[PDB]
Amino acid sequence: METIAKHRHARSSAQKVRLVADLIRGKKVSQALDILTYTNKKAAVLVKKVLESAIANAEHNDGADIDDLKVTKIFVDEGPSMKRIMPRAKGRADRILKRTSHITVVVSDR
Amino acid sequence: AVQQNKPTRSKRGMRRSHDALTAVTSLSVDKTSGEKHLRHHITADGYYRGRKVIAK
Amino acid sequence: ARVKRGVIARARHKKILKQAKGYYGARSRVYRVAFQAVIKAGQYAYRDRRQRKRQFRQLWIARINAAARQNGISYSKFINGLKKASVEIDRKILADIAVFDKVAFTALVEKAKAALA
Amino acid sequence: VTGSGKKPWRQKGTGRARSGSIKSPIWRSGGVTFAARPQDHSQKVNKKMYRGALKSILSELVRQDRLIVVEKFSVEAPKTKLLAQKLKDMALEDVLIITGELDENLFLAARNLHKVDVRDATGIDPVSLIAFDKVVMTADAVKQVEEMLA
Amino acid sequence: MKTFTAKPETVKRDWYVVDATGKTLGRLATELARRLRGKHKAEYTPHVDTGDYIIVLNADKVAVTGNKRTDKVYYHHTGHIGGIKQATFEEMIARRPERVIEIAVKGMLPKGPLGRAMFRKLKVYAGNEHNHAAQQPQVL
RNA sequence: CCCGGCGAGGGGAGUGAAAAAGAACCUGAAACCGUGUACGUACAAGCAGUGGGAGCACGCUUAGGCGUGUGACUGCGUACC
RNA sequence: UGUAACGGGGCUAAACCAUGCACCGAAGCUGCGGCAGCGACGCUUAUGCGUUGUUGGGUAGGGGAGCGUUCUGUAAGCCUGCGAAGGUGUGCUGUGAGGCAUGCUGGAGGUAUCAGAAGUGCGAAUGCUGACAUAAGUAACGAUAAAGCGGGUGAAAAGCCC
C-alpha cells in the first residue's frame, strides 16, 4: 500500500482519466513522468501530479527507496454528484453531467 | 430515431483496441538534467551548448 | 399493516442457491426473474430423466456385437434364438462383463449351438 | 389536502403520458385513502353475557386462585410497602394485588406498580377473568343468585 | 461409479485403408459416419466429442449406380446467392477432389456441430500406391 | 509531521468507543462502474440453461471419488401473459 | 430472386408387396416409494391409523384449511450492551408463506402460546417525486470570412499590454 494521494476534482468523465493509467504498473516507476508528461492530455496531467506527490512523500515519510515502490494497481472512482444546464430544448435534454475523477493510486513495492 | 435497444454492455464497452497510445522511450543526458524532453533538449529556450536561439 | 414491501421478497429469489451467473441484466440481475420465471432451471429435466436414455443404450451392448458381427452372431437376430430359454431374459446390462472377459467369454455361445445355430 | 386539483392541464403532445390528476388520494403530501371517516364504534354487549357463568373460573382452577380469606380493612395505607408481610393468608405476596369485595376502604394503594386498575366494587370487569393466576374474589356469601357477578 | 466415458479424446482410431472406394462406394459412404462413431469402435463414446483416422487411397471412382450420376447437380453460391448459376454433374466434378462429391461425411454429420474439428484427419491425399502420403507406422 | 501548486488528498499520530463518527456532518445495499485469484477464450447459430462430466485458481483427507464458479464437446427448447 | 413437395442424402435393390422374428420405444402402465379429495372395511371413536374402492393437470361458482416487517393485546413475565436482530449463504426442514437454527457480521431489541382483524403480503397502472446505466468521445461548438511576431512579466499568456 504505502500511499494513496488521489487528487480531486476534474471537469471530464471517468473514461478520459481511464486511458493511460495502465502502462505504469510494476516495471516503470524509476522514471514515472515521461510516458504521462509526453502524453499531455488533461487526463494524463492529473495522473502525473497524483504520482509525484505520492512517492515524494513515501521516500521521506516511511523511509523507503524511491526506485523500488513498483506501483502495483492504479484504480478509478467518480463522484459524489455535479450538474449544470444548457437550454437546447428548455424542458427535455438540457442538463449536462460532470462525473468527476479521483485516482486511487495504491503504490507498494517489487 | 429514439434510443430503443441494448445498453453499452460487453461488445460496446469492450471497444479499446484502436483508442491506443505510444509507449515511447527517453534519453537521460545530463547536458540538460531535468528541463528536457525525450530527445528535445529543453522545453522552452532551445539549448545545446552555447548561445543557440534564445539560450545563454 | 404498513407493508413497506420486504421480508419474503429478496427470499423467494436466491439466498443459499449455488448458482452465481443468472440470465444477465434485463432478464434477471436488475429484478425481473425472481417470482414468475426462476422455476425454468429444472424444466429441461422435468420429463427427460427418462427420455434421455435412448442415446447411450448402444454403449453397453457394443461388447456383444463388435467382434461377434464377423462370427454372424448379430444382436437383433441372435436374440430370437436366445429368448427360446425362459431363464435367459435379462441380457440387457448383465452381458457388459464382455468388455474385459473376452479370452474365456469366447466359450459362452457353445451351450446350446447344436440346435441354436 | 391543500394541493391543486382538479385537473390542472390537458396531458397531450409527447407520445408518452399516463397521469396528471395531482389529488387523487394516491400521490404526495396525502393521505388516508379510505373515505376519511371517524371509525368511533361502541361494540355492544348483552345483559346475560354477565349472568352468564363468566364468574365460574374458580371451579376451573379451585386450587391456587380465587383465594377465599378476609375483607379489605387490614391495609396501612401510607406505608403500602408493608402489605407484602400481611398478604400471606392468601399466601400471594405481590402477584396480582386485588381483593374483589364490596366497599370504600384504603386498599386502592394496591396499584402503585401497575398491576391492574383494581375496580373492586361489584362489577369485576370481565377482561379481569382471563387469563391471570390469581382471580381473587375473597369476600363472603354475597353471591346468592343474580348477586354472583359481584 | 459412472457408465459414461468422456473425454475420451480419442482412445480408439482404427487406422484403416478404405479400399471399398468405388466397388461398393454408395453402401459405405452412407456409413463412414457410423464407422467414425461406432460398429467396431462403439465400445467407448458412440455419440459425443470423439475422433477417428481412416486412410484414403482414390477419389474419382464414385460408381453410384443410377441415372442420378449424369444429371444431379451440386450448388454453393458462396457470396450473394450466386445469381448466375452452375450445372456440372456427379461423374464430371469427381475428377477433382473438392468438398461435396468425395468426403461423403458432409451429408451424414450434416450441419457442422460435432463435425467442426475433424475435416482433414483422413488426409484426402488421392493417387493409389504412388500416393501413400498417410501414416508411416503400420496401417491396416 | 510529511509531499505538492505557499494546492488537492492520503501515510502515521490523535482529543476519541469510533473517522467503516472528518464540516460534498445519515452508525447504511440500490440503475451503471475499476485493478485483480482462475476460468470460457478473435469459425459466430437459436431467451445463453439445468443436465452428464474431463481437469483447472485454490482447500480438508494416514488413500476414501468431495467444499468452490465462468462453463471445450453437446442436448433439451421456444420463460412471459 | 441459392437444386429446395419424406427433414435430409436418393438406395438398384438395402426396396415394393405377402409370410416369419426380436430389438428401439412421449409424461402413455410397470418397479416400488409417498398420499389430497368422496366411498367401502378392521375396529377404534374426542377420533384416528391403516386396509380397500373410485383416483389424483385446474379463472368461471360453492366448500374448507396455512402464516408474516408490526401496530392493539398474551406477560415488573423472562429475555438481551456476555448482542436482541437484517443485506448475507453454514447446515437440513415443511406438501407449502417460509424457518427451528446457523455460519462470517451488525449494535437494540421477541413472540415457539393465541385473543386482533385492516394504512393488508409488487415488476408489469405507455410510471411517478427528486433521477439517470443509456444515444460517443453526442452542436452547425456558438457562420464558413480574418492575423503576424519581437517581447514585458508571472503561480500559468493565441487572450493582458507595449
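To match Swiss-Prot, the residue numbers of chain D are left as they are there, and the shown ones run 52-201.
Note: Cβ is positioned from N, Cα and C throughout, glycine not excepted.
Within the same chain, no residue at least 6 positions away from D:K63 (variant position) has a Cβ under 8 Å from its Cβ. Look at D:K63 (variant position): DSSP puts it in coil. D:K63 to E appears in Swiss-Prot as a known natural variant, with the remark: In strain: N282; confers erythromycin resistance. Ribosomes bind erythromycin poorly and have reduced peptidyltransferase activity. 50S subunits assemble normally, even in the presence of drug, but assembly is cold-sensitive at 20 degrees Celsius.
Following the DSSP three-state reduction, the secondary structure of D:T131 (mutagenesis position) is helix. Mutagenesis annotation in Swiss-Prot: D:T131 to I, described as Does not regulate the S10 operon; assembles into ribosomes in vivo; the structure shown retains the original residue.
Record note (Swiss-Prot), mutagenesis D:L134 to P: Does not regulate the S10 operon in vivo. The unchanged residue is displayed. The Cβ of D:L134 (mutagenesis position) has 18 other Cβ atoms within 10 Å, all protein chains considered.
Recorded in Swiss-Prot as a mutagenesis result, D:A160 to V carries the remark: Does not regulate the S10 operon; assembles into ribosomes in vivo. In this structure, D:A160 (mutagenesis position) is part of a helix by DSSP.
The C-beta environment of D:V167 (mutagenesis position), restricted to residues of the same chain at least 6 apart in sequence and closer than 8 Å, consists of D:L147, D:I149, D:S179. In Swiss-Prot, a published mutagenesis experiment is listed as D:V167 to D, annotated Does not regulate the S10 operon in vivo.
Proximity of D:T131 (mutagenesis position) to non-local residues of its own chain (separation of 6 or more, Cβ distance below 8 Å) is seen for D:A160, D:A161, D:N163, given in sequence order. For D:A160 (mutagenesis position), the count of additional Cβ atoms within 10 Å of its Cβ stands at 16 [all protein chains shown].
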